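Novice: The structure is given below, and queries will be raised subsequently.
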Amino acid sequence: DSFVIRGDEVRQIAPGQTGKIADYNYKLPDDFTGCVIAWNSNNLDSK
Amino acid sequence: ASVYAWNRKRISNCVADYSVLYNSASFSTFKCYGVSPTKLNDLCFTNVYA
């Protein structure tokens, strides 16, 4: 799953999370067998 | 207030709406211990002390 968010919100991308991304945009299952990989893109996605 | 002489306010006799607080993204932390902040809109109390 590939997407962009504000760095403040990366915390929401985990099992058991709540907040407007964790509910209203991208929801993980609580038994998610996987890895979350993220990095800043202020060199690419800021203009 | 200064932390050596911190303020305390009793909150009482009222309806709370903790989503107003929990949705205020300006808060750099919102750490909870005996509750999940999500449950605060169902759960209720004799008093709250801030």
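Residue numbering in chain B adheres to Swiss-Prot, whereby the residues present occupy positions 348-397 in order.
Backbone N, Cα and C define each Cβ position, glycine as well.
These came from Swiss-Prot, pasted as-is:
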VARIANT   B:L368 to I  In strain: Omicron/XBB.1.5, Omicron/EG.5.1
VARIANT   B:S371 to F  In strain: Omicron/BA.2, Omicron/BA.2.12.1, Omicron/BA.2.75, Omicron/BA.4, Omicron/BA.5, Omicron/BQ.1.1, Omicron/XBB.1.5, Omicron/EG.5.1
VARIANT   B:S371 to L  In strain: Omicron/BA.1
VARIANT   B:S373 to P  In strain: Omicron/BA.1, Omicron/BA.2, Omicron/BA.2.12.1, Omicron/BA.2.75, Omicron/BA.4, Omicron/BA.5, Omicron/BQ.1.1, Omicron/XBB.1.5, Omicron/EG.5.1
VARIANT   B:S375 to F  In strain: Omicron/BA.1, Omicron/BA.2, Omicron/BA.2.12.1, Omicron/BA.2.75, Omicron/BA.4, Omicron/BA.5, Omicron/BQ.1.1, Omicron/XBB.1.5, Omicron/EG.5.1
VARIANT   B:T376 to A  In strain: Omicron/BA.2, Omicron/BA.2.12.1, Omicron/BA.4, Omicron/BA.5, Omicron/BQ.1.1, Omicron/XBB.1.5, Omicron/EG.5.1
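Could you tell me the structural context for the features on the list?
Specialist: A helical conformation is recorded for B:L368 (variant position) in the three-state DSSP classification.
In sequence order, the list of same-chain residues 6 or more apart from B:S371 (variant position) whose Cβ falls under 8 Å from its Cβ is empty.
In the three-state DSSP reading, B:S373 (variant position) counts as coil.
Counting every protein chain shown, the Cβ of B:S375 (variant position) has 6 other Cβ atoms within 10 Å.
For B:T376 (variant position), the Cβ neighbour count at a 10 Å cut-off comes to 4, with all displayed protein chains included.
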Novice: I'm trying to understand the geometry here, so how far is the Cα atom of B:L368 (variant position) from the Cα atom of B:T376 (variant position), in Å to the nearest whole number?
Specialist: 11
Novice: Which entry in the list of variant positions, B:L368, B:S373, has its Cβ near the fewest other Cβ atoms, using 10 Å as the limit?
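Specialist: Lowest Cβ count within 10 Å among the variant positions (B:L368, B:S373) is B:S373.
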